[PDB]
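Chemist: One structure is given below, represented as structure tokens, and several questions about it will come after.
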Protein chains: 2
Amino acid sequence: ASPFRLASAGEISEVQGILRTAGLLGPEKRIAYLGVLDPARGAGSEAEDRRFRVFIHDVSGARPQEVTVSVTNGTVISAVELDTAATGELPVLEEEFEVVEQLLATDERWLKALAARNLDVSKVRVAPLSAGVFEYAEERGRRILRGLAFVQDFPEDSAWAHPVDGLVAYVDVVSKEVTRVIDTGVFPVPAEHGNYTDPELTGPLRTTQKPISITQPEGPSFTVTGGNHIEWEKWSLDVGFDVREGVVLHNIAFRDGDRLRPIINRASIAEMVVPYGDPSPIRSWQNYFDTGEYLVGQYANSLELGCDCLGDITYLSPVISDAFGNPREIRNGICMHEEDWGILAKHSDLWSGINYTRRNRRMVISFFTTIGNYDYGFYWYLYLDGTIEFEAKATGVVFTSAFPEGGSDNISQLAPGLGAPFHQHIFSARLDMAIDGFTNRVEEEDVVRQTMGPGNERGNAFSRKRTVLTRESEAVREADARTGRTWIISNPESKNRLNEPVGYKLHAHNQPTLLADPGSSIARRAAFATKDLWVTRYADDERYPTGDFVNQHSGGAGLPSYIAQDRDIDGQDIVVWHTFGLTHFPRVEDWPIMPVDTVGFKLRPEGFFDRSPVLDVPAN
Amino acid sequence: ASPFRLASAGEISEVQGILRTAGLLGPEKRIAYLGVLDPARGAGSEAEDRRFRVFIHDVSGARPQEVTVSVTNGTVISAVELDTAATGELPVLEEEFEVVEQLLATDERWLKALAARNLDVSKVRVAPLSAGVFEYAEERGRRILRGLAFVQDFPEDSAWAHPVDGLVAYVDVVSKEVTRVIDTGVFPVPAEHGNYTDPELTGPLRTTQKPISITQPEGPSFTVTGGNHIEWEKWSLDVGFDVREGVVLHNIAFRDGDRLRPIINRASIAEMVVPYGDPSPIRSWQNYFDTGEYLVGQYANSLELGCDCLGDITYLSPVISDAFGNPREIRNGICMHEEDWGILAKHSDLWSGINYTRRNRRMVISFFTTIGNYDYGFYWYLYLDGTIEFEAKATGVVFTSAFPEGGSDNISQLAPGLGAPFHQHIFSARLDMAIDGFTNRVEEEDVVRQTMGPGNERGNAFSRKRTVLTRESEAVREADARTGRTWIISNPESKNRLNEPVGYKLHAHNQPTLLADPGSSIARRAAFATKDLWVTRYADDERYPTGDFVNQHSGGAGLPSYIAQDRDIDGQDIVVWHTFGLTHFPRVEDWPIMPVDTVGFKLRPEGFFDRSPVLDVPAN
Ligand SMILES: [Cu+2]
Ligand SMILES: [Cu+2]
Ligand SMILES: [Cu+2]
Ligand SMILES: [Cu+2]
Ligand code: NA
Ligand code: NA
């Protein structure tokens, strides 16, 4: 009966039924997005209304619709026709991805280009990629994908080893027309295979790894109730899943004595962008918004036990809609387990004679998704001591190109003739804060050095300063690692026993933000990625840092539009949006399949508790 | 028969015997430091000479000696009298620490101060702390400790809860005289206890934690031979232990095909400093050099199974000298185990139909030490993919003071009346590099942004630049997180299959460096801590960034003196010294015993291998 429960197969089929009955889901209609809406603010003793938001595409070229349905009540709440040239195209449909290669296979310009390179069309795979917004006026209001070619020598060959550089095509996936084929000239197609399961390349597999067995003989220490409500070591939360954002955490709270104390109302990765830094016209348009354009939840992997998730694992199998409104289960799509995390606290005291050691643990909630060549793991961790952490794990096969004769300032060499364009992977975590409730504020805290002199005659003193971010115009912040800059979210009306506002401190990794020129298309479409931290006043329609419709959508929506409202954020219902990312200059070690690399952030309690919250953890 | 084997009990008793026979270890002599010297460069087919370095203190006040002994040959190689006012005092002796409280207990000034505060002398513990170098001319050439008082209410009470502020004393631990007692006025002694094993404070212990069992049914995948030579998953190394540095790694190499490829010749934490940022004269002198002054290896804990180290653990029990030259074992002082480290690499490929997942693992070598109220864990990790990482874990009980009425810019409040002075914990990792051998160089690599314009018309291009550090004068570097700055150690004479020099990239955490005024005593004594990275030309006598004798030693030695030589480091035998640390503004959650906090660094292969080195890792 929780309003935060996962969508059921039945709810999705019911949305389908309601849309059908309403005349909104005839044979030419396709569901491009469907997700449950969160309950509105307040929603106390008010009866539940489970509502779903739906983006409906039309394959005949009619205008799409945004629709809200009450599945509880069997009604359409609202339905509005979208002008996609203005507000953006709907997310890419899985069915549209296949279209590109099929259409290109009988296009005379494409065939001419392949023949110039002596490539069999039957062996040429096309990566169908999001198009963005550049100088092509005819694309405005049209659903376009751009295709890059890769040769697959046999069915089990890794095509990524064989990029076909100097060639790109653009395709209208509704009218099913090839709008453009650009051939800037032949490059050698790299010849070495990248088949990481071929014994020829791996050599004999190691026989040196002895097993590691992780078990829980009495089961896990967390409980799951209502399908997705987790209780573990004082923590309480609900594990949601949305087709766009993937795993979303709701109602993160900590039971301190008798009181369930809220910390974060909603945590998600609300966008992720992968901008490429190769100025070649073959790839200079390439920017994946995996969340906004592709929908990362849609491509979540089914995770195998003893392989993707090790230990005593509890799975959730979230349900999503297919293109026709039928429910589809992602079996074992979400892993939940606890794991040991080394020493929590330790002191061997001479004077008392007491030696004390306690172990730490963390609760892990994760999923993994595959977007073409890339595979991303999203991990949320809750620790015994009140720390909350996110970590992204980036792996997959690197996106390749030719390596130019005489080198490149924007591409690295992986193998003979094989290049990897430089790129970033940049995430936006949207943290709808609720530190002891909704009345919150943000301070930027920097270390403050002090000069030797009166009051500091030994020149040893150092301090810090906190600056309250009072209004949204003042709340777009950059990192400063050199000064130890962090941001504290506190509740000015909730004081700890020492009469200080309770708080949590966000610790960033201080990785580089978006590197593109500030006047580029990508700097405008991914404006959030240009700054490390933004704070907005909560609003129900401000969900993504890039707005609702990212595909082929220019700037005009998202975070820059939200903060222009210049709203009060000093002791109000606020949302923190943290940008963090990896800057990747691919190395030879990343080829032919890349070892995981990571990036993330954490929040640690900062005068939230009246003393350590783990004094009651038992020995051994 | 390895020259890198741990010191045996027999070797230490033999050093004692040789010193005795030579007339260097009579009844007034004490061993303040004893350690094996590493073999000299070359030392190929030359027969081994196990040599030990010894600092010998004299309790009658005669000059100390530095002595080198050949235990293989039964000889004294050299013995020189030290002028400690010039070159520094010897490390603090464990026996000298007790002296402070005992002497103060019958000192009239101390007793007057305690009586003014109504404190029973029998209940007053004195933290005996290193003295440093300040304005007290009479301390020059003398062994001084400074004592700060803490009340212990009963034998099992945590005295740290009850600091006696406004009082400090200075003691000559050789002549056994109290040189000074400073009383700046009474402060309330905080009254709440900090007894983290008292049921009154912990409340009922949790019954919610179910067991986690980590086992290896066939044993571990690493082998130990010659006492301390480790082979694990292509890695090869020797695990040393020194009383000053603690765990030291030697001959870190990776077996790539048929060739054992060196990476790091010697890795250690060569210093650690804990400077305090409270300008009160009671503490403005407080700076622990735990490595240099106290000797962290000496205080290494005995680590209990299932408690300090979980899983299938292999222990080393290193042997050190006591003050008289007798061997003393630290039982179970070093933990060695492998552990699972999540996903190593993963890709689910549409086109090939191949879904591939592999697990990562790391080899862990650790120890834990206790220095008064603080407890530090030192962890080295080796990963399957060639990554090397260090992590320090800081825990213990925070060093306390009174919390001033009306607050403080330099102290935080933990409990009623109880303060915690701001401080840092700053480490120096000395990495004697050997990337494919000893001919190495360092480049600083920054990300390079590019302007939209000709050659970059979409404004998407980004790049990077590398600057070779050619001479020591150019090799004192600061972090720049905003530009993604890293440092690459490469071998200009060893190229991978793509004709690029093999390398390893150091990734720092970019935490703040030493905050003290640059004209302070601590900025001079801990000059290394003011910059993130230094590169020197290898020399056998350049072991510590603070020199051989840190106790009560001014600037004049260490890294600033080493680089003045302005030696060639462009394709030479070089040493990287990385400064990294935590800046601590204690929070209420740190009280009464602090949850672990961490800091570290890692090095990842950068064109070292000809492709991923983990293609031969087996499934599941
Ligand atoms: Cu092939
Ligand atoms: Cu990448
Ligand atoms: Cu007490
Ligand atoms: Cu600290
Ligand atoms: Na909020
Ligand atoms: Na070296």
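Following Swiss-Prot, chain B shows residues 9-628, kept in their order.
The header says X-ray crystallography, 1.5 Å.
Quick reminder: no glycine exception, Cβ is built from N, Cα and C everywhere.
What Swiss-Prot shows for this protein is this:
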- B:296-307, B:379-384: substrate binding site (BINDING)
- B:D298: active site, proton acceptor (ACT_SITE)
- B:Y382 to F: Loss of activity (MUTAGEN)
- B:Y382: active site, schiff-base intermediate with substrate (ACT_SITE)
- B:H431, B:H433, B:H592: Cu cation binding site (BINDING)
Chemist: Using DSSP with the three-state reduction, classify B:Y382 (mutagenesis position) as helix, strand or coil.
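Modeler: The three-state answer is strand.
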Chemist: Return the residues near B:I379 (substrate binding site), defined as same-chain residues 6+ apart in sequence whose C-beta is under 8 angstroms from its C-beta, sorted by sequence, else 'none'.
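Modeler: B:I379 (substrate binding site) has long-range Cβ partners B:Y296, B:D298, B:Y302, B:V304, B:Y307.
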Chemist: How many whole Å apart are the CA atoms of B:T299 (substrate binding site) and B:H433 (Cu cation binding site)?
Modeler: 12
Chemist: Would you mind reading off the Cα separation of B:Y382 (mutagenesis position) from B:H592 (Cu cation binding site), to the nearest angstrom?
Modeler: 13
Chemist: Around B:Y296 (substrate binding site), how many other C-beta atoms are within 10 angstroms of its C-beta?
Modeler: 22
Chemist: Which residues does B:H433 (Cu cation binding site) neighbour through Cβ under 8 Å, counting only same-chain ones at least six apart?
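Modeler: Result: B:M280, B:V281, B:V282, B:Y384, B:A400, B:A402, B:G589, B:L590, B:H592, B:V607.
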Chemist: Which residues of the same chain, at least 6 positions away in sequence, have a Cβ lying under 8 Å from the Cβ of B:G305 (substrate binding site)?
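Modeler: Those within reach of B:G305 (substrate binding site), by Cβ under 8 Å and sequence separation of 6 or more, are B:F249, B:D250, B:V251, B:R252, B:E253, B:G254, B:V255, B:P326, B:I328, B:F375, B:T377.
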Chemist: What other residues of this chain sit with their CB within 8 A of the center of the CB atoms of B:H431, B:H433, B:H592, the recorded Cu cation site?
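Modeler: Counting only non-site residues, the set is B:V282, B:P283, B:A402, B:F430, B:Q432, B:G589, B:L590, B:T591.
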Chemist: Of B:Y296, B:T299, B:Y382, B:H592, listed as recorded positions, which ones have a Cβ less than 6 Å away from ligand 4?
Modeler: B:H592
Chemist: Return the single residue from the binding-site residues list (B:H431, B:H592) that has the minimum number of other CB atoms within 10 Å.
Modeler: B:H592
Chemist: Which residue, out of the recorded positions B:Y302, B:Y382, shows the minimum number of other Cβ atoms inside 10 Å of its Cβ in this structure?
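Modeler: Output over recorded positions B:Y302, B:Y382: least Cβ neighbours within 10 Å is B:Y382.
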Chemist: Let me know how many other Cβ atoms fall within 10 Å of the Cβ of B:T299 (substrate binding site).
Modeler: 28
Chemist: Filtering B:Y296, B:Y302, B:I379, B:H431, B:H592 (binding-site residues) by proximity to ligand 3: which pass a Cβ cutoff of under 6 Å to any of its atoms?
Modeler: none
